[PDB]
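Novice: My structure is below; once you've seen it, I'll send some questions.
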Amino acid sequence: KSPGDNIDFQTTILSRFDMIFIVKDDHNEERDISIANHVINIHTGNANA
Amino acid sequence: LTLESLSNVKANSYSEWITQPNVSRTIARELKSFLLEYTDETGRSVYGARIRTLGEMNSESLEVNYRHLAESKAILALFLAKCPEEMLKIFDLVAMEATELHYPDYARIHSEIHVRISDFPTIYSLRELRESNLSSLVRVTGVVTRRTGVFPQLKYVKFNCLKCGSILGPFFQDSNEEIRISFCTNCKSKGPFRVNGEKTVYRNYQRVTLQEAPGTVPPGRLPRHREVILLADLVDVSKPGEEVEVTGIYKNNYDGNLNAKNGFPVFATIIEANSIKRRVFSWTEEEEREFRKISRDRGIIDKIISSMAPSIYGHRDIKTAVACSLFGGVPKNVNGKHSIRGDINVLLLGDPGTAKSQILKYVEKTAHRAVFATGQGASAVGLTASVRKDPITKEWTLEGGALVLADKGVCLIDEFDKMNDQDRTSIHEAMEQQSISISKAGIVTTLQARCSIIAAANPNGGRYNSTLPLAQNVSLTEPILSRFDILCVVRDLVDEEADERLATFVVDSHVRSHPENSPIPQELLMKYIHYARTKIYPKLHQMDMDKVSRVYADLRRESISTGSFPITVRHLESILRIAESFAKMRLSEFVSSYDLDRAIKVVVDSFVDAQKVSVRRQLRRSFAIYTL
Ligand SMILES: Nc1ncnc2c1ncn2[C@@H]1O[C@H](COP(=O)(O)OP(=O)(O)OP(O)(O)=S)[C@@H](O)[C@H]1O
Ligand SMILES: [Mg+2]
Ligand SMILES: [Zn+2]
């Protein structure tokens, strides 16, 4: 689908924003391992230190 | 005089009889003797022990049993029953002297002792009060509906003269009528005297509306109500909505020019409460040791889950989700910037007749602070915060709603699918940032709404569809479905064996409920749950990391295989949050691998049950290791 087809609003609204980001679901093993490690770091308290 | 001479009366009425000074001092002497010498033939004086206890705890209340006074001094019990005001004043002076003998400096500290008569024999309902009960002692049952704020009432009134400026000595204030002053003793004038509240001493005052309990009311009739006046030590003892027994003097209100609407000289009546008796998550030191003893057992989690909702049969997964929601996790603010929610949100999506309402009621009885709200009905606390003006008082109040009121607690929402837009925005904000922002009537503020949410909903059309997935089965949009940690889909598939035990359970409840006819007991479980929420705060260590990243990577790619809705980071955080509630049931400061595996099982089972029938059969074989 188009980026304007994915949004549930008018495409002219997109023009009013200076920077638009399209955040992607990578669906990769090595990225999932790293992000899981990061979240467990946050929950453990190693991230705070 | 003597007791037999006290029984004989010379005055016109009993009030003027007790009013006589010789009779009054005889009554005071006999009451002092009775307070001193009374025993139950066990070698112990109960009233001496009561005086010592109230002296040691610095109390102004002496609880005196009516049966003890009745068996020993029957004429004094009759005098207390029929003319209670002056009798209670005399025996208050008697008890004050008795406390003075025990403690000499108690008088300067307190200077007042209130005697609470207990176990009055006759019990009246509110509908059977007549004028014969006026100015007499009455014991009535009732449910408290509303109570006023505590107000200062004048007790030792001090005046000042406007001509001289001197402060004139204190006078005791009768609670029945206003007192006034006409002489100065310094100016020898009747000039204008003003009350100064700086030197005046006050007592607490409260008004409580008491109605007849609806069970005792006859069918066609309406419940009668009375106003009960609570004095200094008795204020704020009765929460509205609870049923109590009040003993007090039944008396008339005095109002100017009576009632002009009726056309008859009609008086309003009140109960001046001598005593309040009620028909708490505090643990002792022994209860903590018993909690450690029962938490040392290996099957503590199984036993807690089995103790969840005894009236509910066969719904073990729901009971597990309720146990996680009641125990809760640890909310964590890492380095201030990043915040992670630490309470479990459970959504029970089920067909009608699956006993979700009974589960919500059980959580309400069980949890410390549980607020019940409904989308469809009206007689409940609203979910939206508001600022409202009372149509009578003309005074504005800010109410946070059910979500703010359940802060550090539980919000139980029945009929989740039937909300309007404003409620949907309110619960969306509460599950998003755990706060409620209000900008109304000049008030701009944010209220804390860190409340765990347990909700009950029905599928579209009244029946759940297995071929359709979870998003199509509810009107709930995907972001509000994502905020829930546990998603319990319940369908009553017709199995003859299950229906047999369910029907047997219902019929056995019906038979035992007839008037003519392993689990932790709930009182202990309630305090165990409260202790775990405030004492444990479980944590996990860094070497347990290599497994959770292992399973989560094995999670997501399987969601890639079938094309279902994805496993996000919220599922990992739900795993790590539910595991911190399993370690709270064990009362353990660390999170073990078994609690983590059980949390993985709960999250995976909630994820698979939410799938369509095609996705579910593929997902069950791949995650059979985690589900076991
Ligand atoms: N597993 C069960 N164990 C015990 N009682 C049950 C069970 N399932 C249903 N019931 C009974 O069935 C009745 C269902 O009443 P409610 O729980 O009030 O209705 P509901 O389940 O909330 O569904 P609604 O209100 O129609 S959406 C109650 O009398 C329950 O006691
Ligand atoms: Mg219901
Ligand atoms: Zn004066």
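Numbering, chain B: per Swiss-Prot, residues 181-459, 473-710, 756-866 in sequence.
Per the header: electron microscopy, 2.5 Å.
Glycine residues also receive a Cβ, built from the backbone N, Cα and C atoms like all the rest.
Per Swiss-Prot, the feature ATP binding site maps to B:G543, B:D544, B:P545, B:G546, B:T547, B:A548, B:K549, B:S550. Summarising the annotation, Swiss-Prot assigns domain 'MCM' to B:493-700. Recorded in Swiss-Prot as a mutagenesis result, B:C364 to Y, F, S or H carries the remark: Loss of activity. Here Swiss-Prot describes B:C367 to Y, F, S or H as a published mutagenesis experiment; the accompanying note says: Loss of activity. The mutagenesis experiment B:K549 to A is recorded by Swiss-Prot, whose note states: Reduces MCM2-7 complex helicase activity. Abolishes MCM2-7 complex helicase activity; when associated with MCM5 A-422. Reduces MCM2-7 complex helicase activity; when associated with MCM3 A-415. For the published mutagenesis B:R676 to A, Swiss-Prot gives the following note: Loss of MCM2-7 complex helicase activity. One natural variant named in Swiss-Prot is B:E392 to K, and its note says In allele MCM2-1.
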Novice: Among B:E392, B:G543, B:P545, B:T547, B:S550, B:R676, please name the recorded positions whose Cβ is nearer than 6 Å to ligand 2.
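Specialist: The ones that qualify, in sequence order, are B:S550.
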Novice: If I take the alpha carbons of B:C364 (mutagenesis position) and B:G546 (ATP binding site), what is the distance between them in whole Å?
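Specialist: With distance taken Cα to Cα, B:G546 (ATP binding site) is 77 Å from B:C364 (mutagenesis position).
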Novice: What is the total of other Cβ atoms whose distance to the Cβ of B:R676 (mutagenesis position) is within 10 Å?
Specialist: 16
Novice: Fewest other Cβ atoms within 10 Å: which of the binding-site residues B:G543, B:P545, B:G546 wins that one? Let me know.
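Specialist: The binding-site residues B:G543, B:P545, B:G546 were compared, and B:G546 has the fewest Cβ atoms within 10 Å.
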Novice: For B:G543 (ATP binding site) and B:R676 (mutagenesis position), determine the Cα separation and express it in whole Å.
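Specialist: Distance (Cα to Cα, whole Å): 18 Å.
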Novice: Fewest other Cβ atoms within 10 Å: which of the recorded positions B:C364, B:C367, B:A548 wins that one? Let me know.
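Specialist: Each of the recorded positions B:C364, B:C367, B:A548 was scored by Cβ atoms within 10 Å; lowest is B:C367.
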Novice: Just to confirm: which same-chain residues, 6+ apart in sequence, have a Cβ under 8 Å from the Cβ of B:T547 (ATP binding site)?
Specialist: B:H508, B:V683, B:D685
Novice: So if I take the recorded positions (B:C364, B:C367, B:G543, B:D544, B:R676) and measure from each Cβ to the nearest atom of ligand 1, which come out below 6 Å?
Specialist: none
Novice: Out of B:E392, B:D544, give me whichever of these recorded positions has the highest number of other Cβ atoms within 10 Å.
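Specialist: Highest number of other Cβ atoms within 10 Å: B:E392.
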Novice: From the Cα of B:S550 (ATP binding site) across to the Cα of B:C367 (mutagenesis position), what is the distance in angstrom?
Specialist: 74
Novice: List every residue in the same chain as B:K549 (mutagenesis position), at least 6 positions away in sequence, whose Cβ is under 8 Å from its Cβ.
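Specialist: Within the chain, B:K549 (mutagenesis position) has Cβ neighbours under 8 Å at B:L541, B:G543, B:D607, B:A649, B:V683.
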